[PDB]
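Here's the structure we're looking at; comments come further down.
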Amino acid sequence: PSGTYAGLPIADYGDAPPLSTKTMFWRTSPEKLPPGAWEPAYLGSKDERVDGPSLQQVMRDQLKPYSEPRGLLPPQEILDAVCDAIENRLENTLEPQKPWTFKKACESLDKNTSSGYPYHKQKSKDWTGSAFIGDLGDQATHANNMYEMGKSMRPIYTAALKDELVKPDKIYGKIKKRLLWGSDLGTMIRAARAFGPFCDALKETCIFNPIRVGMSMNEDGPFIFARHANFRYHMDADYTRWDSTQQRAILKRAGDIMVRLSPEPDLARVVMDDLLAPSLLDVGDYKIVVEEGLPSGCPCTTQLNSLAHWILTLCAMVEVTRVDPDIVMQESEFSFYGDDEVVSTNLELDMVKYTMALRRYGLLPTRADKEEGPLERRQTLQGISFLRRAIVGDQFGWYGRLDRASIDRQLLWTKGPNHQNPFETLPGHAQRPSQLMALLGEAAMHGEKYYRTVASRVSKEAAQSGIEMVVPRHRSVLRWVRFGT
Amino acid sequence: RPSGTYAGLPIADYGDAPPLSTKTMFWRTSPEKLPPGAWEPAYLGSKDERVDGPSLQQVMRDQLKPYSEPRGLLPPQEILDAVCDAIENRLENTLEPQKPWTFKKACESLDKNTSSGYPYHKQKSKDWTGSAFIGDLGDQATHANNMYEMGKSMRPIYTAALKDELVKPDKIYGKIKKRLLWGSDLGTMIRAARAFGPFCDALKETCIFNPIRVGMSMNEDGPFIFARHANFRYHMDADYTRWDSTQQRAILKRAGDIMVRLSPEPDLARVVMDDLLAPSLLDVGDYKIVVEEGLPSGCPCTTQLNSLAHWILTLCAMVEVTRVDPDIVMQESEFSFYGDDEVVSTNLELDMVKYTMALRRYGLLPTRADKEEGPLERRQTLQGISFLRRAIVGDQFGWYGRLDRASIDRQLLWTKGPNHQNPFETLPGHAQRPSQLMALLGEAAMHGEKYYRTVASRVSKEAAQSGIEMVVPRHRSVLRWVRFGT
Amino acid sequence: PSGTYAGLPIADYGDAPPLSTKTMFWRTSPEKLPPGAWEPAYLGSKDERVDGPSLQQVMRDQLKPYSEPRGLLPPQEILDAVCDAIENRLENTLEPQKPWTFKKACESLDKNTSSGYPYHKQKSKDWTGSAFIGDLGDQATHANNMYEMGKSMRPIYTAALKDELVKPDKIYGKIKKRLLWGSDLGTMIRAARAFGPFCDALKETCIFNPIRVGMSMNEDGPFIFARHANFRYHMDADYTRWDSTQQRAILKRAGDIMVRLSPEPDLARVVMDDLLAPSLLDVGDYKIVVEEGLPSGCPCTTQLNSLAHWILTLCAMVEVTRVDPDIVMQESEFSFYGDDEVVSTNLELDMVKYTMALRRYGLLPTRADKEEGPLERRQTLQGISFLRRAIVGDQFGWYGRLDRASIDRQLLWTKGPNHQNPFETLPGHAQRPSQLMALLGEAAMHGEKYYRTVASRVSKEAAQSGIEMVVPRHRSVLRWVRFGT
């Protein structure tokens, strides 16, 4: 077969199961949902709420970017300098690790999610609680032999559509649903082993270096935010379709680093060379080839993507200021989490030329709160968000706070088993407490008035659920929330 | 679909059940002759080299007669209402509110050596990792769990069996009788165990102060329990024939009503409880039949729910006859239930003629113990009544339960081992009977020196040819160990 | 079907999957292997070191001697004399065991190794760190019942060819490759239950009783060899094709002893009687019938085999010396591990008559470690070997030292995943901390000079390497190996 499907080559028939039609989200009251209330994404024909296109269609629209012409590399000379700085920096900061055994590679894998090609099994189905058996034991078995023999395996990605809460517009307007990349089990265990050591280190380092993954918001926010705060100029950028705009060239460079700084370089070189080679994506009707943009199924995926964000940010910064990348790194503080950034700096940076330099790499930043570039840069770290918490400073120090609407949305809905109609209500949801408490916390940070507003809504539910809830005093949470513990 | 009848009951579908077992677990302990009138394992079907008899399938038909017999009468509505509230209060006051059971804890609570039942009919340990169910029993449970959380309903499929146990020779050589077993679907097994395990646990904890003794130790809780009965003048053991099959779903619901209301998840437990009591589906080889009535004895909860009904049926009779409100009867009586097994102790001056009627009128079948005839007798001693198949005995040291010598003797003549076709076949040394062997001494020593010494005869020999050897204890020495423990 | 495979009757169709065309060995340097260097054994039609006969054919070659006319029985009057003596000695040494549970037996098994007939799954594929489930589970259950019930089962042995390093000739001359019998899990656990107590007894008296199975060369060596040194004359006796040349009649004699010292003898009788009954072997296309020779699959067999050995040897000595076997055995110290023997004795033994006896039994000693015989004996314990170690006569006592040439190899080759070409290099190995150490300590005992040339090789084998380890001093490590712990 061959084969132009959604702008991209065809290679084979798809072994993809048909796109999930049911959602995990459940309204907690039966009340008339407030106007403009976020909602579970489009569900398909079956979705009673609206009459939108096929899920198969929605997926096509999502593939569009991955065939849009790639932008230009950063000037080769500068790129070399940044890769090497980022490397050199890590070399000095990252602690050499023990290699990961098949056991720990398999131990690490989320057993609640799908094995993907070809068994498309929920991983738990084949897990002893130590190693993998049966169908998946054997895929893993072989994926391990192959990794140890430094031999190559084409990975097969299975596409999906993220079930999440979205603005009503995404539903009753132009229907949009966000694309996923379900890795296969073989590939997962291979990259697990390959770059699980390196990733680990990076998480232990997540306060000292700019890749933030593994960072505790409450526990690390104050310090990380105080750090950015030492710097004169702050900025946000709001990349849209970051993932599908990545150049594989750059990804190779991030991979170059990851390999170098992983304990089995010889064997990593393969998995990474594998992970980056024109990628096969099963959309159901066909598997297709995607040569560009980020291939996002793998354990290490988000770190490698962060690593590119770093590279890309520096590349422009250095071009613009024209200062040696390591210098900029000592006149700057960075936070990265995939597409998620906060760039702080003492260097006088030209916001026009910076915007121009990235849009030239093919990126699509925007003005974080007014949707327009050049990217403004304020004298105040307050008003940028990171991890959808907003940066805030009082007389005690800095902290990331979740905003009103998000905490509103978290009360209105709750996880549950899969179902087709999201306004349905399950019985007395028992995993409420441990979360419901945190909600209590995060609202304290908005003070008294609002906290009362939540204090009640909390009482309302939790009573008619498990046992009773202690509703602590506003000032008593603030201390548990800000300080501790 | 079908319908149709088998064993006088509508046919709902074809049977997936495997064929009924033709073997037993009881290997004669020794190669000698069996003493005359000796108990022997129940009939093995076609292939029993002991007697010519019908197909096991036939024995099943016999066993299935009662579930199509007309039900007895509901106890006067008012008293029913009255007794259920009184029983609900007792439990409301006596049960430490337990918290909801998770998937994991329910899965953990299952006896993994019994069958999984329909569909796969597999020994449960087979898809068991040590904590979860994988593969086949994985799918069925994980599906069964989802249906629960969501409050959707399932149709339980039960699988029939015939109890393999020692029976009085007469049930083999005269008219053949082997007892009906129900076996729940792992689907229901897990579902009904979330809904009702917290309750069964609660009840379990509360069993020295509550008449439902499911979970008791005869050694530890026996003395207390029995000494508790003796505070009451009159005693009756008033024992039932065909208990399970006489049950009225109507009452069984009231039983269920209570457990649901008393569960950490009423909303969820209700959907599961309705499912159990719904006209039941029993896989009997060739067909699955609709059983509208009696008790659906598959699931975990079952035996608690069963006793709960027995509570409700005894109370109704007492209130119907004495005409004292159910809280006063219960403050004037000590009850002991376990499914069908029962002691009833009360100071109230109950009319035994009038009582039996009410019971029979509810369609129950009480007989004068294994002494034959009445009206049921009442006595002013507790001595002689028995419970969980031990004799209730009282001495200078308090009350206790004493498995009787006839009963001890058989245990000497039979030992459990793998399934096989000939009951008179003997094993080797069988190197795992020290646990069992010890108990026998204990049991014996409570019958005075004469006896224990002649049980010291046998427990000696059968210790020679065995895995290890220890010396036989002194009487007074072991009796103490037996009476006050440990 | 019917009815002749390499000289032996057909009984049924085989179910054995095909033979491994692959090796587990991998080269450590790409450097061209020295002249006359051992290599993994031949791997058939896809093997590239030569074009030779089918593995099928090679195995037929291995099966030839099972059909050979058996040798003769020792004189009845000498046979019982010994056997009754051996048992009485065990009886005077062995601490009585308590019966092995299913639970215990299921634990014993080498979990990393094929299930045999009929699933042919590696055991690990079905275990829970706990018990066998699924397939093997059921198999394990059934057999256990047939045990307790004292009913019988027909073992179904699977045939294979040992992947090992061999003298290069055995690839480029007359291709040979050693036969293995895979037992079936049923017989496995069944024999484990029946005969595990006995083997355990043997384990814990392997210094006082000639059957050294389970011994530690390092911990137990210095005192086993010390007992040997207490005697005037010592002898290699080196046997060709032990297992093939065996006589079931004697295997039954050792069977009888074993069964006599088992906690549950009646249960054990059966298992033995099966083990010893004409063995059914699964050779791929067909199952055939092996009436003679030692059937080697299950647990037990190695102790069974040594026990036979014990008998055969003790026979020759009584045969020749004319002396009551109690006196022989009290003017002598034996060491048997399978076919590996060492016989120390004070009795003047007529070497001509003695050898003759063994051959008459249908045995096949070669010359100690030279060519042609009459077998020969020395006045010194040095020069003899056992468990592939040269016995050494040191001021600190006696020991086992792995020879120079054996070391060179363990440095030349590394075990890895199964592959097609033995000559490839295992891309930047990890697992050597334990194995590297041991060989560094092996070389310790060969003097200060030899240790140096080794140290260096160890180190460039620690070049592209998982752990950046020290070379400890010679003196230090030599202290470490000899003395322990």
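So for chain A, numbering is Swiss-Prot's, and the shown residues are 1185-1669, in order.
Looking at the header, which is where the method is noted, we find X-ray crystallography, 2.8 Å.
Backbone N, Cα and C atoms are what each Cβ position is placed from, and that goes for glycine too.
Per Swiss-Prot, the features are:
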- A:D1420, A:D1422, A:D1524, A:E1525, A:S1569: Mg(2+) binding site (BINDING)
- A:1416-1537: domain 'RdRp catalytic' (DOMAIN)
- A:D1422 to A: Almost complete loss of RNA-directed RNA polymerase (MUTAGEN)
- A:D1508 to A: Complete loss of oligomerization of RdRp in the presence of VPg and RNA. Decreased interaction of VPg with RdRp. No production of infectious particles (MUTAGEN)
- A:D1523 to A: Almost complete loss of RNA-directed RNA polymerase (MUTAGEN)
- A:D1524 to A: Almost complete loss of RNA-directed RNA polymerase (MUTAGEN)
- A:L1531 to D: Complete loss of oligomerization of RdRp in the presence of VPg and RNA. Decreased interaction of VPg with RdRp. No production of infectious particles (MUTAGEN)
DSSP state at A:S1569 (Mg(2+) binding site), helix/strand/coil: strand
Among A:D1420, A:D1422, A:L1531, which are recorded as recorded positions, the nearest neighbour of A:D1523 (mutagenesis position) by Cα: A:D1422
A:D1524 (mutagenesis position) versus A:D1422 (mutagenesis position) - Cα distance in angstrom: 8
Listed mutagenesis positions A:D1508, A:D1524, A:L1531, filtered to Cα within 10 Å of A:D1420 (Mg(2+) binding site): A:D1524
Residues near A:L1531 (mutagenesis position) in space but at least six apart in sequence (CB under 8 A): A:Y1417, A:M1501, A:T1505, A:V1507, A:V1512, A:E1515, A:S1516
A:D1420, A:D1523, A:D1524, A:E1525 as recorded positions, winner by CB count within 10 A: A:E1525
A:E1525 (Mg(2+) binding site) - helix vs strand vs coil (DSSP): strand
Set of same-chain residues at least 6 away whose C-beta sits under 8 angstroms from A:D1508 (mutagenesis position): A:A1265, A:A1269, A:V1502
Mg(2+) site shell beyond A:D1420, A:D1422, A:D1524, A:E1525, A:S1569, criterion: Cβ within 8 Å of Cβ centroid: A:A1421, A:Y1423, A:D1523, A:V1526, A:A1552, A:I1568, A:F1570
Pairwise Cα distance for A:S1569 (Mg(2+) binding site)/A:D1524 (mutagenesis position) [Å, integer]: 9
The domain 'RdRp catalytic' (A:1416-1537), counted residue by residue under DSSP: helix, strand, coil: 58 helix, 24 strand, 40 coil
Other CB atoms, at most 10 A from the CB of A:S1569 (Mg(2+) binding site): 18
Other CB atoms, at most 10 A from the CB of A:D1422 (mutagenesis position): 18
